[PDB]
Amino acid sequence: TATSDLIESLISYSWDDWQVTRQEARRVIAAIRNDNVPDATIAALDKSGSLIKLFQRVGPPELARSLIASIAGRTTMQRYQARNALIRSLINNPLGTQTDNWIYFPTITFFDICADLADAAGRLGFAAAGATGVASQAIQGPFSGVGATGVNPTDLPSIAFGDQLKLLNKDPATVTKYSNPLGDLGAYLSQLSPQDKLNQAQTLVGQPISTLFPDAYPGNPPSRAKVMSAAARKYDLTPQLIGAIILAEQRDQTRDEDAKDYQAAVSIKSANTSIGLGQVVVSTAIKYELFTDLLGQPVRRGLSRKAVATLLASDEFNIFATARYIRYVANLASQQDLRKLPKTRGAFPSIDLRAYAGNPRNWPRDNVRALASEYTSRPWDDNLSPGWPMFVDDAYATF
Amino acid sequence: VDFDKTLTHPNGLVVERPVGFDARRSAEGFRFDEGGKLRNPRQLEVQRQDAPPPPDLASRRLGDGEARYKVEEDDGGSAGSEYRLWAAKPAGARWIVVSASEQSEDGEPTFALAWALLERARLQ
Ligand SMILES: [Ca+2]
Ligand SMILES: [Ca+2]
Ligand SMILES: [Ca+2]
């Protein structure tokens, strides 16, 4: 026990082939999450033949998710036993967790993702609950995407079927509606006070992650700030640098653009969009295996393209992908020949390629400006974004 | 699509410079960089090239003539993949060639400006 007794009696309150009451399931979940000996509880349920029963009787897929995620996360020595019971239970109920936002993850994959995610969170140090944050209410205009808002791109309503076709057909009004909101980057910054800027940064960073796997966490989901710090230690970066890169993206993002990014990626067309907090491009995340540090190879080998696009809409995965990619752009810089990057040298006279190999605490500010250019655009081809370097540099100064 | 003042190159190339673009005399024509400090600016190059274009190129009609082009895509960044148009038009004995690049998150761009710039380019 001491939670299995409770759970054992609760599942006796239902038919053999029929699912328990929603409120009874909630009570099972809660018991699991609040339990001090999670492995022992699993071992117990398994002795009695009640473990598989648990997976059979709970519930609709929305609650199966909570149960599966909770068990997969809290569990350790006895994880494989929970994994094995679930497998035999899916014989009967095949659909399991694989619906809605999670339709691109087979149920066993959902389990393994929660396992890997919980392990990484404890190991990289972002398992701990984040304070409730003040999220923006905005729904239009700059800084109205998930960065500002907390609203997962994956939860946004379907773009009207007719509007989808206008998108494919390049209808100017429709394309404007679902595009980047900023043209004059400087004019946008000019209209914000130092207090406004700091407010955006705290809103961005102070919120709990918008995660597709809330119950993989021991308690509530961690602050984005915590995840950024953790990614910073992992990649020898700085939470300020990750923060500025993401703040810039998120300023030049709208709620409507979140909807197109995610929906176009999982549509028949599998568009190659940039998704989520740091606007990671789908194919780039696949190419450079940007999820390496959160998911083990077994799970990574099996992910579909559309599962990857969905993971990018999960804040913690996105933050780590973004950081991995920033560190990659910096290592790639380390190894250039500044002689062959005349325009770069020209635009960023204090650039120091060697310093890129190390922590940003010791990067010259021109290194941040240059990398900003080479994060929004192809890295180190000597073609520069004219406006992004100053845009990211402003965010960085705010942090 | 919109142009203003016309530019003439010592090598007998005549074209209009697109509005909102800064222009630069190039070795064999002109380079146009979109003005302002944009995140994702369009870059455009128009040139006289005395040597012909390769075969194997899927063509399209450019007004009262035929154009041969190829579009290439590279990894870019946040703003999307890099798209590069290469398009050539027969002009007298030689050819006029246009080069354009642009990032896109939403698939291959139309390159409308670049096509306009090519079609209305002078062999004299
Ligand atoms: Ca954007
Ligand atoms: Ca995007
Ligand atoms: Ca570049």
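Going by Swiss-Prot, the residues shown for chain A are 2-400, listed in order.
Recorded method is X-ray crystallography, 2.5 Å.
Cβ atoms are placed via backbone N, Cα and C, with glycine included.
Quick look at what Swiss-Prot annotates:
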{"type": "MUTAGEN", "residues": "A:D18 to A", "note": "Significant loss of membrane-binding affinity"}
{"type": "MUTAGEN", "residues": "A:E25 to A", "note": "Significant loss of membrane-binding affinity"}
{"type": "BINDING", "residues": "A:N181, A:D253, A:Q254, A:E258", "note": "Ca(2+) 1 binding site"}
{"type": "MUTAGEN", "residues": "A:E250 to Q", "note": "Displays significant diminished activity"}
{"type": "MUTAGEN", "residues": "A:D262 to A", "note": "Complete loss of enzymatic activity"}
{"type": "BINDING", "residues": "A:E375, A:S378, A:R379, A:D382, A:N384", "note": "Ca(2+) 2 binding site"}
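Everything Swiss-Prot records as a feature, shown here on the structure.
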{"residue": "A:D18", "record": "mutagenesis position", "DSSP (3 states)": "coil"}
{"residue": "A:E25", "record": "mutagenesis position", "DSSP (3 states)": "helix"}
{"residue": "A:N181", "record": "Ca(2+) 1 binding site", "DSSP (3 states)": "coil"}
{"residue": "A:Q254", "record": "Ca(2+) 1 binding site", "DSSP (3 states)": "coil"}
{"residue": "A:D262", "record": "mutagenesis position", "DSSP (3 states)": "helix"}
{"residue": "A:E375", "record": "Ca(2+) 2 binding site", "DSSP (3 states)": "helix"}
{"residue": "A:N384", "record": "Ca(2+) 2 binding site", "DSSP (3 states)": "coil"}
Inside 8 A of the center formed by the CB atoms of A:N181, A:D253, A:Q254, A:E258, which other residues of the chain have their CB, for the recorded Ca(2+) 1 site?
A:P143, A:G146, A:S180, A:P182, A:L183, A:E250, A:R252, A:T255, A:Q280
Looking only at C-alpha atoms, tell me how far A:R379 (Ca(2+) 2 binding site) is from A:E250 (mutagenesis position), rounded to the nearest Å.
16
Less than 6 Å between Cβ and the nearest atom of ligand 2 is the rule; apply it to the recorded positions A:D18, A:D253, A:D262.
A:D262
Tell me the Cα distance separating A:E250 (mutagenesis position) from A:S378 (Ca(2+) 2 binding site), rounded to the nearest angstrom.
13
Express the distance between the Cα positions of A:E258 (Ca(2+) 1 binding site) and A:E250 (mutagenesis position) as a whole number of Å.
12
For the binding-site residues A:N181, A:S378, A:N384, which one has the sparsest Cβ surroundings, going by other Cβ atoms within 10 Å?
A:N384
Using Cβ atoms only, which residues of the same chain lie under 8 Å from A:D262 (mutagenesis position) while being at least 6 residues apart in sequence?
A:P154, A:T274, A:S275, A:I276, A:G277, A:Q280
How many Å separate the Cα atoms of A:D382 (Ca(2+) 2 binding site) and A:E250 (mutagenesis position)?
21
Quick one: of the recorded positions A:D18, A:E25, A:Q254, A:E258, which have a CB under 8 A from chain B's CB atoms?
none
By a simple count, how many Cβ atoms lie within 10 Å of the Cβ of A:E25 (mutagenesis position), its own Cβ left out?
17
Checking the recorded positions A:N181, A:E250, A:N384 against ligand 3, those whose Cβ falls under 6 Å of one of its atoms come out as A:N384
Count of other CB atoms lying within 10 Å of the CB belonging to A:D253 (Ca(2+) 1 binding site)
26
